[PDB]
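Asker: Below you will find the structure I want to go over with you.
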Amino acid sequence: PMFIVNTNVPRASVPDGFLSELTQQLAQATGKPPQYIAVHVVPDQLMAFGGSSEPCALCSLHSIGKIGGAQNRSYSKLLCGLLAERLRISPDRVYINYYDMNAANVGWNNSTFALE
Amino acid sequence: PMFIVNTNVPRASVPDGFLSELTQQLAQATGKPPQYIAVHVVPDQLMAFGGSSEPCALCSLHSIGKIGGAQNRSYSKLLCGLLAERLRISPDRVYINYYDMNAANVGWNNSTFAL
Amino acid sequence: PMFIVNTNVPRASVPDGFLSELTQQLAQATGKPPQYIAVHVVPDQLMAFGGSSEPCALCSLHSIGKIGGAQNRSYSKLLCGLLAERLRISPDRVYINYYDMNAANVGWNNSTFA
Ligand SMILES: NS(=O)(=O)c1nc2ccc(O)cc2s1
Ligand SMILES: NS(=O)(=O)c1nc2ccc(O)cc2s1
Ligand SMILES: NS(=O)(=O)c1nc2ccc(O)cc2s1
């Protein structure tokens, strides 16, 4: 999948190894090779959650399949856990948007994933 | 809802209290508690609208329901209004992408809104 | 269309003319007037692709129509070509999310396109 995290937590507070941990945990959680996983972390953002500028995160996870009720709840537990532990963001100040992408709507390497 | 604004307007030109005003106006516009509202403003961006780098904004509004023809037109009038008044961005240089999210596809507090 | 590029390539490596080239090529590829096209480039990003921090890009393209199997493959060839030539990013380290937007879900100029 592609996972993006936007947060008002300062860049200095993002630990060494964070992108690599996200990559590995996402591979494990989805049962996919890490070569497919893209991660993007955007600190120092001007944002508010519930009208408060305390630490928060707005996130997106895109995947061709592997998106659904139980799976998404599991991703949320995993990702909120990591954001709490590594960035000290409270899970109730995190939103994650999940997108189930069609293969034909995902570009890569000069084409898309619809080759049929 | 979740509202994101990306703009080439300078950070200094974003007034104090802008995030609070967005939170308040969105709460009122959608008839929802402000505790649910997330807002995100990203200034100083490298962007062009119609080939020009005069002030512009690219935005998104995500909501679980409360998205639709008439509602979106009302949101657009409101949000373009705020961007024009507060950030001095012309309404014809604003795009807003609206998304009607399923509760099962929105994560929060270690779970989703599908319980 | 609206096209967004997020990349870990440094700001200084984005050439003069890049936004304008993207604007013109997107107009040509979609047949849309350039007046409609919005482009946004975000350099110096903290990202990884396949666990590596070599140059990469995560992109999105939104359009009211003009989205589909063959068209998206054509856009990918075009855009990966530009990112490779201009930003020195390898095409196999680019992801692009395509969105076919309903006109009622796109706001502009105090209203929507519906
Ligand atoms: N099936 S998978 O390896 O998890 C992937 N899904 C997406 C979705 C969007 C996207 O831009 C990239 C990918 S990779
Ligand atoms: N029903 S509501 O309070 O307006 C909400 N909708 C969304 C959608 C996405 C999202 O990430 C967060 C929320 S809160
Ligand atoms: N028909 S078109 O000129 O290519 C456009 N489509 C969109 C979609 C979303 C959006 O935010 C803006 C535009 S312009």
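Going by Swiss-Prot, the residues shown for chain C are 2-115, listed in order.
Each residue, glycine too, has its Cβ placed from N, Cα and C.
Dumping what Swiss-Prot says about this protein:
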ACT_SITE  C:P2  active site, proton acceptor
BINDING   C:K33, C:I65, C:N98  substrate binding site
MUTAGEN   C:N111 to C  Causes formation of interchain disulfide bonds with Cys-81 from another subunit
Asker: Applying a 10 Å Cβ distance cut-off over all chains shown, what neighbour count does C:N111 (mutagenesis position) have?
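Answerer: There are 16 of them.
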Asker: Going through the recorded positions C:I65, C:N98, C:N111 in order, which have a C-beta under 8 angstroms from some C-beta of chain B?
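Answerer: Near chain B - Cβ to Cβ under 8 Å - we find C:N111.
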Asker: How many whole Å apart are the CA atoms of C:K33 (substrate binding site) and C:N111 (mutagenesis position)?
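Answerer: Just about 21 Å between their Cα atoms.
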Asker: State the Cα to Cα distance, in Å, between C:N98 (substrate binding site) and C:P2 (active site, proton acceptor), rounded to an integer.
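Answerer: The Cα atom of C:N98 (substrate binding site) is 13 Å away from the Cα atom of C:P2 (active site, proton acceptor).
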Asker: Reported as an integer number of Å, what is the Cα distance between C:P2 (active site, proton acceptor) and C:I65 (substrate binding site)?
Answerer: 7
Asker: If one measures from the C-alpha of C:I65 (substrate binding site) to the C-alpha of C:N111 (mutagenesis position), what distance in angstrom results, rounded to a whole number?
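Answerer: Each residue's Cα considered, C:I65 (substrate binding site) and C:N111 (mutagenesis position) end up 18 Å apart.
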Asker: Sequence order please: the recorded positions C:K33, C:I65, C:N98, C:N111 that have their Cβ under 8 Å from a chain A Cβ, otherwise just none.
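Answerer: Among the recorded positions C:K33, C:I65, C:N98, C:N111, the ones whose Cβ sits under 8 Å from a Cβ of chain A are C:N98.
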Asker: When DSSP states are folded down to helix, strand and coil, where does C:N111 (mutagenesis position) land?
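Answerer: SS state of C:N111 (mutagenesis position) = coil.
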Asker: Filter the recorded positions C:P2, C:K33, C:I65, C:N98, C:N111 down to those with CB closer than 6 A to an atom of ligand 1; keep them in sequence order.
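Answerer: Cβ under 6 Å from ligand 1: C:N98.
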